[PDB]
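Working notes for the structure below.
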Amino acid sequence: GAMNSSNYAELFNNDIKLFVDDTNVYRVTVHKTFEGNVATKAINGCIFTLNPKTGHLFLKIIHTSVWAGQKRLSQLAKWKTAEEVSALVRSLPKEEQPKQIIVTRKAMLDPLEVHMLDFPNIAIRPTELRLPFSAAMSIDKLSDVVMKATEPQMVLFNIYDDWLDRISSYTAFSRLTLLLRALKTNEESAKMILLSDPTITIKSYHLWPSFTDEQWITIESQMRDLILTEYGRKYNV
Amino acid sequence: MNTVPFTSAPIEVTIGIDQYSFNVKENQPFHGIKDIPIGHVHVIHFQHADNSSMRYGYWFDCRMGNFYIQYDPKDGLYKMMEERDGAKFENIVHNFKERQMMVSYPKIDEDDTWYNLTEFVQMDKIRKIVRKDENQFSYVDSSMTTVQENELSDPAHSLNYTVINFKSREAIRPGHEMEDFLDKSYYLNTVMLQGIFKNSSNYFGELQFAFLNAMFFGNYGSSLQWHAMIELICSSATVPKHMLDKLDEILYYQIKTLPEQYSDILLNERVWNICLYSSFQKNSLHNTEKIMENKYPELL
Ligand SMILES: Cc1cn[nH]c(=O)c1
């Protein structure tokens, strides 16, 4: 059924699975028209499809031309997401196809289920976890490739950099979700933390800085303090 | 005017005939039902006084043969049987008519209710949903499951309604996933009407039969089927005008006949609210929406 805190370790077992997050597929800026009405202008988006065990990210860039002349775009965006996820699955060798696909938003269940009718043995699951994958566009290299795209495109990343050489998937996922939650709750402070020391760089082939084990403990602590602080700055505690 | 004679009534039972019902006491001199209107299917149904579990009954058409009911004390139920000796049947019924041992089908002359509930129901279609080819009449009860229920377990005892599943390859053309899910017109008009049912009259007959089994036997899978057949039409943007107008009439009389007290278990809130207030056809069911709002405003 649904994925929650009770069945959390299932993410890191040896059954291939993918998270799908559609929160950055349809993106707009709202602005005033010359006549004083309101209008939207779409910007490029992306599907965030992630294997939590391996870190493999399948970043499908959604170019604004896919909305041209379409109506009910927020509805269409869910079906476009499911069409692209289904196309991705079909493009993978059988032994690489997922056994489960977990959507971060329940409105993706029916569109994905319908697009995956041909795959009756792939389970489509929701989750009770509040995952912070909307903040994917706060990662500079992901934001950059999305905003520069001039046509539909798929780009492949490892969102864990080389962490699995030193830590387990469980710990790597915990680090990723702490970082993203921080970027989501206070992007400015989060990014200040991650870069403050210029001697630590981001490798050309990485997304995050090259911290040592000890420096990641410091960073992780600073992200917790940030999240707790905002929680207080918000509710006043 | 035809007759369903009874051998006797050895156990106390509530007997239904179509939308009417009457109580018979244990060993009461009851010998059947006369004056049954020719030209419609009918249903004769039973609820034992000592065990309200298992409503059951028989769908029949008197044009197809001479049928009588005899209690079987081994299997413990009133059974329909066909009499092949037409002289015996005439003599038996006449004997009983002269002794005034039969109740009269109590139809009010102005009252078109049964016609309106069975307008498109034919015995030949009933006997393909209820498979027992050695009999001209069809047994149904509270507990029989549908072919679709059994897929999600005795096949010989199933209700073979047409399977409708909105998230199935039958319902969804490859490459038209969003279009076909959000507008079921393809599935209604091409797959079901042209493909399976051949015409809207057979579709409506099955819909009406499913409603009657839901109402008279509390058969849960029949209620599922009735609601699925309504929802498939309401969720289609392109439906022939004559079908929409007929559906409104069909549903109006189903809602009108439903016991006011069974609406909590026989009506599906989501289906009805979707059909009357959100679907493509929200503005096409004027009579049904008016009776529903005045009779069952709580559901909505
Ligand atoms: C009541 C009835 C009618 N016909 N044949 C029978 O044996 C019995």
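Note that the numbers count up from 1, one per residue, in the order the chain is shown.
So how was this one determined? The header says X-ray crystallography, 1.5 Å.
Cβ coordinates are placed from backbone N, Cα and C, and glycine is handled just like the others.
In the structure as shown, the Cβ atom of A:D21 (mutagenesis position) sits within 10 Å of 22 other Cβ atoms. Listed in Swiss-Prot as a mutagenesis experiment, A:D21 to N (Swiss-Prot position 1853) is described as follows: Reduced growth at 30 degrees Celsius. Strongly reduced growth at 16 degrees Celsius.
Here Swiss-Prot describes A:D22 to N (Swiss-Prot position 1854) as a published mutagenesis experiment; the accompanying note says: Reduced growth at 30 degrees Celsius. Strongly reduced growth at 16 degrees Celsius. Under DSSP, A:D22 (mutagenesis position) is assigned to coil, being neither helix nor strand in the three-state scheme. Non-local neighbourhood of A:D22 (mutagenesis position): A:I47, A:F48, A:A77, A:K78, A:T81, A:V103, A:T104, A:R105, A:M108, each in the same chain, at least six residues away, with C-beta under 8 Å from its C-beta.
Around A:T23 (mutagenesis position), taking its Cβ as the centre, 20 other Cβ atoms fall within 10 Å, counting all chains. A:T23 to A (Swiss-Prot position 1855) appears in Swiss-Prot as a published mutagenesis result, with the remark: Reduced growth at 30 degrees Celsius. Strongly reduced growth at 16 degrees Celsius.
If you draw a 10 Å sphere around the CB of A:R105 (mutagenesis position), it holds 17 other CB atoms from the protein chains shown. Swiss-Prot lists A:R105 to K (Swiss-Prot position 1937) among its mutagenesis entries, and the accompanying note reads: Severely impaired growth. Reduced growth at 30 degrees Celsius. Strongly reduced growth at 16 degrees Celsius.
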Conformational class of A:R105 (mutagenesis position) under the three-state DSSP mapping: coil
